[PDB]
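See structure below.
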Amino acid sequence: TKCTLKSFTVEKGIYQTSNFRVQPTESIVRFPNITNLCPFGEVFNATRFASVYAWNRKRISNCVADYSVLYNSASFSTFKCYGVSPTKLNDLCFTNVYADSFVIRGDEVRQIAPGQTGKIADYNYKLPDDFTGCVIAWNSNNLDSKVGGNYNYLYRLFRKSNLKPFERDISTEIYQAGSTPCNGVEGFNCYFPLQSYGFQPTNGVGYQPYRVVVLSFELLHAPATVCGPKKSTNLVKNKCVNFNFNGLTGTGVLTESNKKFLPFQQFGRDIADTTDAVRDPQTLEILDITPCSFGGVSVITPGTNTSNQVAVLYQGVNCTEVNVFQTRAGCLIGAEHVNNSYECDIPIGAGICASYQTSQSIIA
Amino acid sequence: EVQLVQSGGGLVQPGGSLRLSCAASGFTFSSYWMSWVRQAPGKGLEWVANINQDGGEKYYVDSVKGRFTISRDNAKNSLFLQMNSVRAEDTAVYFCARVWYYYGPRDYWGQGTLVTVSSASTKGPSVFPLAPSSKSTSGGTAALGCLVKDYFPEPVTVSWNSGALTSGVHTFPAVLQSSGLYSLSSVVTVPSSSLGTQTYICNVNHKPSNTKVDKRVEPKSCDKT
Amino acid sequence: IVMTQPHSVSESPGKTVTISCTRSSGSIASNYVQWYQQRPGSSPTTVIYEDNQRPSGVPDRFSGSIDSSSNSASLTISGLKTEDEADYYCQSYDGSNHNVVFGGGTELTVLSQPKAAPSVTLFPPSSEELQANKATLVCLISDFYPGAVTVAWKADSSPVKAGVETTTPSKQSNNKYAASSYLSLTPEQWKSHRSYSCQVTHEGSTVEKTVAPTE
Ligand SMILES: *[C@@H]1O[C@H](CO)[C@@H](O)[C@H](O)[C@H]1NC(C)=O
Ligand SMILES: *[C@@H]1O[C@H](CO)[C@@H](O)[C@H](O)[C@H]1NC(C)=O
Ligand SMILES: *[C@@H]1O[C@H](CO)[C@@H](O)[C@H](O)[C@H]1NC(C)=O
């Protein structure tokens, strides 16, 4: 009070000193049920693949691509990534996901990698240098043990032109050893650009169905369309917190209310265009919003000449969010409530006045 | 924050077995796999078995396939590993560790369970000194000690006169001979000045039995020194 | 399938010495490679996982790479000091039948004790244990830095090695060892050999000492 009034001796009265404010302690983040799961199931266990070179591409759109099902299973065999860190895939949003898939054998899993080129570097699907993604290759020897060794996934071999990153080597050009073109069926040094499958169940361990679904990522300037789910905290009530709901973000308490919103209605506003009601994302309960307690601090002093003990008056605040005596204008901390009525000496508000009487103590 | 504990076994025998319990606490025990890894004395690490979330799949190794039963109760957040028909090569310390993801390492390991198979149960053995006479009174480093043989447990802490004739003791662990025979021996350094001055009396500290018999050593002072 | 790994390795505080882990079948670039550290007398701990990356807490001196030449791996452990002298293991998921294969281990140590020749101290049997037929042979040696104890036994006429067994050394006060030997004896055949020599070639001399069986 002396610091604000710029003096050393003050007289009787109620002086304004400062303005206190309660700060939010914790933070609550609420997101609704995780719906619209990305259909990543059909990418692994489905109908047969077209061919090795004729691989099919499946783009990704706005969805919820959860990764807790890929690196948490045992049906796969290889999960070696190339700088992806699957432990943090739930907190990373991408825009371009390439769900390449084809059929290879057990010995061709090694030849398909950015660090090991060769047979699959210029004759079939090639991989770039960066290749932000993980290779998913599992042993498909569960029911792909048909008789006769059906060779329908014929991979094109001995091709001249090198294959491009994320492309297909579709070229019906016969193998020419360096002579005149035959333009026929295995003529003068001619070989049709096709190789024979047929990895029968009684052929070998290395020659087995090993359908691999190659997966990669790519970032662009477009907004994040594909990303994993988000987290959610526990609901708290009757406390000045900082809520972080789906669309709203602010501070204030979150108590119960008797208001009833329409099915489509989510938010809630007052006459002065201020947020005062919110709806729970997870459950169905209208949560009321009320700003936390603020206001100025006033002191009731009997004058530094007589004595030096003073009181404080937190104006407008309840006495639970701060001897103590709840008045109609705050909580007068530092005074006793006497029943005898006297003349008003120091005005406080709503009739209640203070004075320095008898052992000497501030009365209200 | 994650501090796992496990117990439930101090000694086993062929035929009769027990069930190891790994108490899961600290972290969230509802989104992680579990697997057991044992460690043999003087060897590396061996993968025992794996387990799914609650009851999905119980992957075993071809070594213990048919004589080990693993279980996991996701409700009470506990991991139970019951044994049956314990073999001879199963003498190893088992560790409990959670799996971050099926293709990753183990985040937090347990504390270890001393599960050993040993016959020749608790008995009272005798101690025999060394009596350095022939080529240890003046040749090389003069020293002497004791020898505890054929003792079942391992609580022995060989001292000298209960802290009255100590001059530097370097005691090394014993070794199993065939199935239950352990030969423990201690050694203390002597400055080669009190060989015929004060007779040494080695004392044993066997907790189960009472091996308080201080066997008198016989220094052959008339042969060499 | 087995994971090969060198048994022991020792050097002085200075440059780095990597630890190799060569596979036997399959590809090394098909799954991740982890390296655990097991302190003597406690539980193991993870140092490096996904060798191309490294976790927090562990200093960045511990590095590792992937060698797809012959399906092997390397753990370039830099900054060799006293707080890193422990054991390390190799691990990589390779078994298609849901089997986690581990390595063999290592004995990476440091060099702080000078070179010294171990003394040859043979202890003959006594009379108290020699009641009817009972005795032992103690050829405990001390004052030696390397733990690779290499001793021999010969009853003055033949290198008797039946039931050969050595004693495991323990860490002494100033980083020493007390590796001894315990060879099997003959209870009812003490008169077959009237002398017993203990030879040792543990990087030093080869002097042998003889004793008397019963006197
Ligand atoms: C296919 O694989 C998925 C793995 O994402 C698994 O959840 C599902 O049960 C499998 N079967 C079918 C019929 O989708
Ligand atoms: C889905 O929404 C309902 C509606 O309140 C809720 O009870 C349930 O807990 C939600 N599911 C999850 C997984 O949060
Ligand atoms: C202040 O808080 C108390 C305690 O909950 C409550 O009973 C009272 O209604 C609140 N308001 C006032 C003006 O006292």
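Chain A uses Swiss-Prot numbers throughout; the residues present, in order, are 299-620, 641-676, 689-694.
Header entry for method reads electron microscopy, 3.5 Å.
Cβ coordinates come from backbone N, Cα and C, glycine included.
Straight from Swiss-Prot, the features:
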| type | residues | note |
| --- | --- | --- |
| DOMAIN | A:334-527 | domain 'BetaCoV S1-CTD' |
| MUTAGEN | A:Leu452 to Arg | Increased resistance to neutralizing antibodies. Decreases HLA binding to NF9 epitope. Increased binding affinity to human ACE2 |
| MUTAGEN | A:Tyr453 to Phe | Decreased HLA binding to NF9 epitope. Increased binding affinity to human ACE2 |
| VARIANT | A:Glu484 to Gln | In strain: Kappa/B.1.617.1 |
| VARIANT | A:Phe486 to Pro | In strain: Omicron/XBB.1.5, Omicron/EG.5.1 |
Set of same-chain residues at least 6 away whose C-beta sits under 8 angstroms from A:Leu452 (mutagenesis position): A:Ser349, A:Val350, A:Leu492, A:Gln493, A:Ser494, A:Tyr495
Site of maximum Cβ density within 10 Å, from recorded positions A:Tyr453, A:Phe486: A:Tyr453
Rounded distance in angstrom between the Cα atoms of A:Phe486 (variant position) and A:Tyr453 (mutagenesis position): 23
Rounded inter-Cα distance in Å - A:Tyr453 (mutagenesis position), A:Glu484 (variant position): 18
Number of Cβ atoms other than its own within 10 Å, given for A:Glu484 (variant position): 11
DSSP-derived class (H/G/I helix, E/B strand, else coil) of A:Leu452 (mutagenesis position): coil
